[PDB]
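As structure tokens, the structure follows; a few thoughts come after it.
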Amino acid sequence: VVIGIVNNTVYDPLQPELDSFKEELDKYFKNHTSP
Amino acid sequence: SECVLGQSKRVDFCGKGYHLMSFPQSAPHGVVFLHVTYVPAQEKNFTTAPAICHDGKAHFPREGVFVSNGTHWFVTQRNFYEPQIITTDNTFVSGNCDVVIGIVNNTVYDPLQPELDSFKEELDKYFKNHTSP
Amino acid sequence: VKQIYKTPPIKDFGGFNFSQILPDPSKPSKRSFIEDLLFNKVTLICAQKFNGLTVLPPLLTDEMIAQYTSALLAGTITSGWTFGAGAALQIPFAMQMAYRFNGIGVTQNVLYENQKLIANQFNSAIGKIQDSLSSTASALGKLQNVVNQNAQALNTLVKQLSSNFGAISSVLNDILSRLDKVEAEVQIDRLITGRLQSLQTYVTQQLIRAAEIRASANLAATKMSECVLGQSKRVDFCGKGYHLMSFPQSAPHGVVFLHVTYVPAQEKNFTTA
Amino acid sequence: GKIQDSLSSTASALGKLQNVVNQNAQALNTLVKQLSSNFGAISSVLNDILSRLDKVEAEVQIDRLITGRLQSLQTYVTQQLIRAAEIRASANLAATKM
Amino acid sequence: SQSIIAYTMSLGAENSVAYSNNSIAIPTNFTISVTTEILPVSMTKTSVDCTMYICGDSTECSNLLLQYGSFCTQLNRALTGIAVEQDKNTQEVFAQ
């Protein structure tokens, strides 16, 4: 409906904050598979 | 028009003080305005700082002012003392803290961290439980 | 203001320099530098007096007007606009400028990251006033005519005593000395007719000028109410540009407003959506 | 477009300007008509007074003529000053609206 | 024991403000104050019949008055203009 809108990404600060937790969780899982 | 049919931001136009609202009344060859206005009453002293540097960066209040009673720092609205904990929701970041004159050190509470820490403790307890069988 | 505020002895205004608009004790009256320039730049009689034309002194002497101006300026610089709406609330001047910038739609951080610059401009800006008012003289013309007109009419009112208005001689004592009662009357009454027409004209002109001055003084009171005791969002009312704050100053039969305003300077093109 | 319909059809809309003009014209016209009144003199035209009366007796009628006409200009100038003050008030309001 | 005194007028109770580069004053309570303000809006409409005032019920006087031109008409028009302006004032003040 809006005239003149353009395509651009919108950065959500929560996404990298959760992605760091995701990587920490994945590393914890991989370490838990070691013993 | 300005005072009755609306609210006027003009200072000392619709009565003294911050104008709230008004009432017209007739009078012999004239009009009488009852201006109902807000006037601050009991002021208190506080130590103020234009900005807060917590994580190397400077923080400024989105609305209001920084205050301190000598032991803790809060943000409060400009015309009424309602202190609140300095949170990332209540403040915005603008550069680092070497150029701002009068900036002081204070921690800035971020409401996201306690939720993530509770989730991390739940996850750690689940891991420890999973090590039992 | 019902209270006469006093500027604190320490002048740590974050770099902003008000020594040119604040009173200095070296003068026997509490005038500031700019006000003292203004009183010299305007030229503020017996022969008028002896014909029955008296000039009355103002109720508020210039010392009291200077005191009122000093109180208003001290309140503005030490409390912002809070002293106009009620109790006076002290506040650092840098934080007051941050409040003003937040008022004009500019985030307050812009002040703090440029404070030393913004002072240096403002301190220079007031200085440009000193050079401006000291060199050119027509700038204060808005007051000078208000004096000259009131003088000129008075002079004309005196000059009207020299006219004959049809009488044989323009001096009443001459008419009494040369003519007996029945014949002196027909000249004297013409003299009263002419001089009473003269006072009718002078009083009507004075009433119209007084109405104009009342309108101008009401405008000045309005500007003092919003521009000085607060911040005005009205475009082009309190000076050109986005209004930040204002300073009142006394002057012979008038007021001088220094409107300190924000004006954008250097713009860049961008593609917007 | 509605303005186009509003202004082109009715004429009283611009009345706030027309009364500004008419009054002045009327203020002028009456000032002209004042030249036709005798003001007590035997004849309204000063040339008639000069032609019919000697330089001694003409003066008493001529003085009446100056008295009346000068009073007329005084009234006209006072009305013009008051109207100019009103127009200045309206112009200052217009400048504020601008 | 009461007398007429003459004195230099007092401008107001002097109030020095404790300014500081890091001190703020903030109210913790407020007052809702009502202030009255009286404004004239109009004045009594008056009309003066110029002929009646100057030359009341006398035709000999009206004959002399008619020699003075349109002064009476001008006065009547001015007073009617004032009368109309009174209603215009009342309409623009109260009929919002």
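We number chain B the same way Swiss-Prot does; the residues here are 1030-1162, in that order.
We read in the header that electron microscopy, 3.7 Å was used to get this structure.
Yeah, the Cβs are placed from backbone N, Cα and C, and that goes for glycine too.
So that you can see what the record holds, here are the features copied from Swiss-Prot:
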VARIANT   B:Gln1071 to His  In strain: Kappa/B.1.617.1
VARIANT   B:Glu1092 to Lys  In strain: Theta/P.3
VARIANT   B:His1101 to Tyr  In strain: Theta/P.3
VARIANT   B:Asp1118 to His  In strain: Alpha/B.1.1.7
Of B:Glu1092, B:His1101, B:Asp1118, listed here as variant positions, which sit with their C-beta under 8 angstroms from a C-beta of chain E?
none
Which of the variant positions B:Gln1071, B:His1101, B:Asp1118 has its Cα nearest to the Cα of B:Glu1092 (variant position)?
B:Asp1118
Spacing of the two Cα atoms, B:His1101 (variant position) and B:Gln1071 (variant position), in whole angstrom, works out to 21
Taking all protein chains shown into account, the Cβ-based neighbour count within 10 Å for B:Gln1071 (variant position) is 12
Please list, in sequence order, the residues in the chain of B:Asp1118 (variant position) that are at least six apart in sequence and whose C-beta is under 8 Å away from its C-beta.
B:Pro1140
